[PDB]
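**Q** Sharing a structure below in structure tokens format, with a few things to ask.
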Amino acid sequence: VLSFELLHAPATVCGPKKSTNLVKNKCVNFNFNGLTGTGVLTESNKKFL
Amino acid sequence: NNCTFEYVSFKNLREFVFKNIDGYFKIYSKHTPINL
Amino acid sequence: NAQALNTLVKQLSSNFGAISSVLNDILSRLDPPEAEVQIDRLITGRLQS
């Protein structure tokens, strides 16, 4: 028997299910983690931390 | 012990900020080599 | 002209009493009925800007 509980502490076990694949260079609609929008997707040089 | 939360992960200067921002507790940090 | 445009563009970041400054958030969080009051605040704010 597995028990599930939810408290005020941040949950360390997390992660959504599989989603549709990626496309690049085309004009597209997109949704990243709920960030809905429209544009062109490419690689970037951006030095994100 | 009435436990409620648990977690597990002189030329050196280490710097930190501890912020109990009412809504949950934040940590920020840095490490740098420095003069004495 | 740069001070005018970099004010006109930056006013897109303002809430005007809506739930968010970004219209896609409203449309992706709310069904059209409850959204229309929020969108009308952004329309009035961006239009007056």
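Swiss-Prot numbering applies to chain B: residues 164-172, 186-212, in that order.
So how was this one determined? The header says electron microscopy, 3.3 Å.
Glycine is no exception: its Cβ is also placed from the backbone N, Cα and C atoms.
Feature list, courtesy of Swiss-Prot:
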MUTAGEN   B:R190 to K  Partial loss of biliverdin affinity
VARIANT   B:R190 to S  In strain: Gamma/P.1
VARIANT   B:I210 to V  In strain: Omicron/BA.2.75
**Q** How big is the gap, in Å, between the Cα of B:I210 (variant position) and that of B:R190 (mutagenesis position), rounded to a whole number?
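**A** Counting only the Cα atoms, the answer is 10 Å.
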**Q** Just to be sure I understand the packing, how many Cβ atoms besides its own are within 10 Å of the Cβ of B:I210 (variant position)?
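**A** A 10 Å sphere around the Cβ of B:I210 (variant position) contains 8 other Cβ atoms.
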**Q** Let's check the environment of B:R190 (mutagenesis position): how many other CB atoms sit within 10 Å of its CB?
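**A** Other Cβ atoms within 10 Å of B:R190 (mutagenesis position): 8.
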